[PDB]
Amino acid sequence: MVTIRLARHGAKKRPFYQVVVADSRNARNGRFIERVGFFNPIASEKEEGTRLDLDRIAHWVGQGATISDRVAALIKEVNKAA
Amino acid sequence: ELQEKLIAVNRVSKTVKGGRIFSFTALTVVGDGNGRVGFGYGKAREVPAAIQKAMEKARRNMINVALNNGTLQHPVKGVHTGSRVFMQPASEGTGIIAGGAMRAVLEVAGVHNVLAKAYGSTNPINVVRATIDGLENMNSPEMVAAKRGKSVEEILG
Amino acid sequence: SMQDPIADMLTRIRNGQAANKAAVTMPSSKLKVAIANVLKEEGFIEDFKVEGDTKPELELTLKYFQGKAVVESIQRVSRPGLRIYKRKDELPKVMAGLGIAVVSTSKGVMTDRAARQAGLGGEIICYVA
Amino acid sequence: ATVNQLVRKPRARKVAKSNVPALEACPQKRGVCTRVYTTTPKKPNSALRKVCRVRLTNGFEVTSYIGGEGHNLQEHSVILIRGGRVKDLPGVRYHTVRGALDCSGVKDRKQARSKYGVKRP
Amino acid sequence: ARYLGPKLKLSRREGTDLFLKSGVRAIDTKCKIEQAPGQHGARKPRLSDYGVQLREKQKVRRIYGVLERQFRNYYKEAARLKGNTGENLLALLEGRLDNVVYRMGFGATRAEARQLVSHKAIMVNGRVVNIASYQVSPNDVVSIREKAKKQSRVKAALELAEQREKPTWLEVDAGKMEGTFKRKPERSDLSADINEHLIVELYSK
Amino acid sequence: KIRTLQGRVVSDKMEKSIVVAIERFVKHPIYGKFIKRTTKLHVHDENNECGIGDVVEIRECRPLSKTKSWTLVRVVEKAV
RNA sequence: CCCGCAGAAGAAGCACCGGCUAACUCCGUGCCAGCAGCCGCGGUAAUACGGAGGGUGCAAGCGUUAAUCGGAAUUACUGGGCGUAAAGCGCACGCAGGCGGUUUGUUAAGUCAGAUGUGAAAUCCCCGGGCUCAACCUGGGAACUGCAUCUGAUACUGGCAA
RNA sequence: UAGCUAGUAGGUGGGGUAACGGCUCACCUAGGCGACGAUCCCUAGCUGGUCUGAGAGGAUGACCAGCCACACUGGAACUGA
Ligand SMILES: [Mg+2]
Ligand SMILES: [Mg+2]
Ligand SMILES: [Mg+2]
Ligand SMILES: [Mg+2]
Ligand SMILES: [Mg+2]
Ligand SMILES: [Mg+2]
Ligand SMILES: [Mg+2]
Ligand SMILES: [Mg+2]
Ligand SMILES: [Mg+2]
Ligand SMILES: [Mg+2]
Ligand SMILES: [Mg+2]
Ligand SMILES: [Mg+2]
Ligand SMILES: [Mg+2]
Ligand SMILES: [Mg+2]
Ligand SMILES: [Mg+2]
Ligand SMILES: [Mg+2]
Ligand SMILES: [Mg+2]
Ligand SMILES: [Mg+2]
Ligand SMILES: [Mg+2]
Ligand SMILES: [Mg+2]
Ligand SMILES: [Mg+2]
Ligand SMILES: [Mg+2]
Ligand SMILES: [Mg+2]
Ligand SMILES: [Mg+2]
Ligand SMILES: [Mg+2]
Ligand SMILES: [Mg+2]
Ligand SMILES: [Mg+2]
Ligand SMILES: [Mg+2]
Ligand SMILES: [Mg+2]
Ligand SMILES: [Mg+2]
Ligand SMILES: [Mg+2]
Ligand SMILES: [Mg+2]
Ligand SMILES: [Mg+2]
Ligand SMILES: [Mg+2]
Ligand SMILES: [Mg+2]
Ligand SMILES: [Mg+2]
Ligand SMILES: [Mg+2]
Ligand SMILES: [Mg+2]
Ligand SMILES: [Mg+2]
Ligand SMILES: [Mg+2]
Ligand SMILES: [Mg+2]
Ligand SMILES: [Mg+2]
Ligand SMILES: [Mg+2]
Ligand SMILES: [Mg+2]
Ligand SMILES: [Mg+2]
Ligand SMILES: [Mg+2]
Ligand SMILES: [Mg+2]
Ligand SMILES: [Mg+2]
Ligand SMILES: [Mg+2]
Ligand SMILES: [Mg+2]
Ligand SMILES: [Mg+2]
Ligand SMILES: [Mg+2]
Ligand SMILES: [Mg+2]
Ligand SMILES: [Mg+2]
Ligand SMILES: [Mg+2]
Ligand SMILES: [Mg+2]
Ligand SMILES: [Mg+2]
Ligand SMILES: [Mg+2]
Ligand SMILES: [Mg+2]
Ligand SMILES: [Mg+2]
Ligand SMILES: [Mg+2]
Ligand SMILES: [Mg+2]
Ligand SMILES: [Mg+2]
Ligand SMILES: [Mg+2]
Ligand SMILES: [Mg+2]
Ligand SMILES: [Mg+2]
Ligand SMILES: [Mg+2]
Ligand SMILES: [Mg+2]
């Protein structure tokens, strides 16, 4: 099962999540097909915070890929018309 | 237009019936800092007398060097005895990155920034001649234009 | 026993210039005339001919500007023991672009400067300072 | 030379042997020590240089120089060995580390005391 | 981390005035300057080619109060940056906060400016900064916080800055202890004595 | 088109199978000289069509023995 | 992370100083004791040994040891040599192999040009951004020097006919 | 380390494999690899990379990521996608 999940990079106490299309059996940080945007929870109100390429999501979710609990929330955060 | 300086001093012996007498050999290079160079060897019984005797020869034994702005025209070899010497033009940044003896002759000549390297032996006398053989040999685009009888722009561009 | 004829041409030119000789006879060819014409066209050699029907003898006429010879240095690059084919962007520039490198390209023999602008590479025959 | 000759037999890189066979790129090595003794150097020197045979832990049997003035080494006594030739005793190609293990520091030293393993006054 | 030794000793070894103990008084005349580095001060040095490079490096270090590890890192930044390697070395040194605080006139010496930066007094773009090494970017506004504003050390130190040359690249208000760093410093604006070329030579080998 | 390879035959004395050398003129990584390197494949053929010493075209296909994964396409220029 | 006291208060070593290589004197010792990365220092006036003062260089690190590359153009493809320094087999014949005079063809293997796919991400590199600054993290770009296929070019090299 | 090699090298037919195949058998032919280094011996996880270098190269493959291999030593299969 392909799944869209966060990778968790960044320093200690300073997380930065690379949202990524990967197989369920492969490790969190390990093998993936292709990365599809990112997430930064310690970004705050500034220029950049979260980005998510919605075109590549249609190629995977449309075919057959689950979306993880946190990545499903960021598709709601980026919105369709807000 | 002096810009004179000393590369090396070195004591040399003779050996006679009595014992052995020691003279000193200087090696100075002089230049205007604008495409004129001249090495002078000079030897004498005492050290400071040897450097004047060298400096007098260095002034007369002068060579012209056609150079671009503050650097060479093209990469150039200049062999002499056991010293190969190579030196590339380089850009408007940087400085003279070259060995001692080889960079005394370059800085007084008026090249501000060049790559360089002495292969083979690195005897101060021979590497200074090796450079000046290179810089004498080193032709400019204005020379090459007239040599073939074509055009300054058509060759360069 | 006469393996590279093109190098032998370039020695006759080099050794003619050292001896302060006016003209330089040698056996002709297709590739000899192509190189000799490129050297003439830019201006290392001052005219040439190909006199002969059965056994042709291409003779050059060397140039001298001062007491010094015009061809400062001339050497074979792509010798038969080791063929050297360079790509478009990797083509050399002799003496930082004031000497030439004769390069046999697909659109005939030409200079390295012409090969850049034409937009192609080939066998680099000889550097000429 | 000759490019064809090189294709047939490439350039053999000169595998320069190491000066100090202590093996496996080790900084130092333990030594049980046997025969502590004095030896005379080469020509222009003349002295009684303090030196010991060292039964190393890996199996080797090497001489090692004992730096400083005076030492506690005798018969056995487990010591530590670092690299470095003396260039005077021909054959001796190691130095005992003063301070480490049974080899004590040099007595009454002030200048350069990391070498010779002595603490502050 | 710092020198914290005899500071005027460093000036005699170098020869020229380093502005280490510039302080309230203008000219010293209280050390036998030039002709007494140490015990053997009368000894005229031969001074080799490596010597003159090292003396020039150590001069620029001791003026700006930087150690070799941090100083060599400025060279590594200077080489990668555009333009001239020599001009960048010194441009990055002048961009330090402890140096800018000295040049504004909030400190009689550079060590006093360094302590002022370090002890929560200095503040830039509405943010407190403790680091002397803080690279002050173009178009900034360094200033003193209102708790430590108009204390005894700063008011006397600002009167000294009137006698100084005063840089063109930065500007000072002087009433409310407020500074304004404007552009990057040019070569020809400052010094006109410390050679950069010799320091580029020392590190290239 | 099909990804064929030209090559000269070394031997055909195996019954319904042929060994073929492919001369490839690659250059040496270090020294720059062009070497005449060889690749000896085993190839399948229906009957004893091709003999010794002749040019042959060969295709990559299914593995049909231990070795011998290549297969004959056609003959071009027969033996002298 | 922010204020709140308090008082310079709790917070500096350890290499080196004969040439290479930045920095010198004085005592002790007398080819002894010892130093040494290379040359080399010590035989009763030691700048090199031991101590002392003084200096220089780094500084919460400093040195020593080991390990790799560099400098080493001292395995040289870029880029070395072989009369006397190390180095032409004692001299021939010769298969495999390397190389091959010259003019037409003709293919397109090499070679060259273009195009598409790929060369995982990180790393490196450049312009940004985020941690008080930096290291660190991080967006985009370039790059990944390649390999494959596909279409051309025919000068050169090869194959092939005269 | 100069010859190695008898299921060895190929065929026809049967079995077996998720799948093709000396994968494995029965017979048939006498091959196959080899100086562009087989066989044998010693050493070694491999790569992205890392360090170094002007670059070519040289060295290396701790940490992060991909692949392989192994699980007390030597075997075998069962279960299951
Ligand atoms: Mg797996
Ligand atoms: Mg949040
Ligand atoms: Mg006499
Ligand atoms: Mg040499
Ligand atoms: Mg390309
Ligand atoms: Mg003796
Ligand atoms: Mg620190
Ligand atoms: Mg004080
Ligand atoms: Mg460098
Ligand atoms: Mg095709
Ligand atoms: Mg193809
Ligand atoms: Mg606080
Ligand atoms: Mg308080
Ligand atoms: Mg107080
Ligand atoms: Mg108080
Ligand atoms: Mg204290
Ligand atoms: Mg005695
Ligand atoms: Mg004496
Ligand atoms: Mg004395
Ligand atoms: Mg001493
Ligand atoms: Mg001291
Ligand atoms: Mg350390
Ligand atoms: Mg090395
Ligand atoms: Mg090398
Ligand atoms: Mg060579
Ligand atoms: Mg040699
Ligand atoms: Mg001899
Ligand atoms: Mg000999
Ligand atoms: Mg012979
Ligand atoms: Mg002979
Ligand atoms: Mg032989
Ligand atoms: Mg033959
Ligand atoms: Mg042939
Ligand atoms: Mg031919
Ligand atoms: Mg021909
Ligand atoms: Mg065609
Ligand atoms: Mg082709
Ligand atoms: Mg090709
Ligand atoms: Mg191509
Ligand atoms: Mg990548
Ligand atoms: Mg950045
Ligand atoms: Mg920031
Ligand atoms: Mg910043
Ligand atoms: Mg980083
Ligand atoms: Mg990034
Ligand atoms: Mg990226
Ligand atoms: Mg790209
Ligand atoms: Mg045609
Ligand atoms: Mg043709
Ligand atoms: Mg042809
Ligand atoms: Mg299954
Ligand atoms: Mg198989
Ligand atoms: Mg690098
Ligand atoms: Mg580098
Ligand atoms: Mg190199
Ligand atoms: Mg490896
Ligand atoms: Mg591990
Ligand atoms: Mg760990
Ligand atoms: Mg892990
Ligand atoms: Mg696999
Ligand atoms: Mg597998
Ligand atoms: Mg197992
Ligand atoms: Mg397993
Ligand atoms: Mg286990
Ligand atoms: Mg198990
Ligand atoms: Mg088991
Ligand atoms: Mg088991
Ligand atoms: Mg089930």
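Using Swiss-Prot numbers, chain F covers 4-83, in order.
Method reported for this entry: electron microscopy, 3.1 Å.
A Cβ is built for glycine as well, from the same backbone N, Cα and C atoms used for every other residue.
Using a 10 Å Cβ-Cβ cutoff, F:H31 (variant position) registers 16 neighbours. While the structure shown retains the original residue, Swiss-Prot records the natural variant F:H31 to P with this note: In neamine-resistant mutant nea301.
Counting only same-chain residues six or more apart in sequence, the Cβ atoms lying under 8 angstroms from the Cβ of F:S68 (variant position) belong to F:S20, F:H45. In Swiss-Prot, a natural variant is listed as F:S68 to F, annotated with the note Prevents 30S subunit assembly at 42 degrees Celsius.
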F:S68 (variant position) - helix vs strand vs coil (DSSP): strand
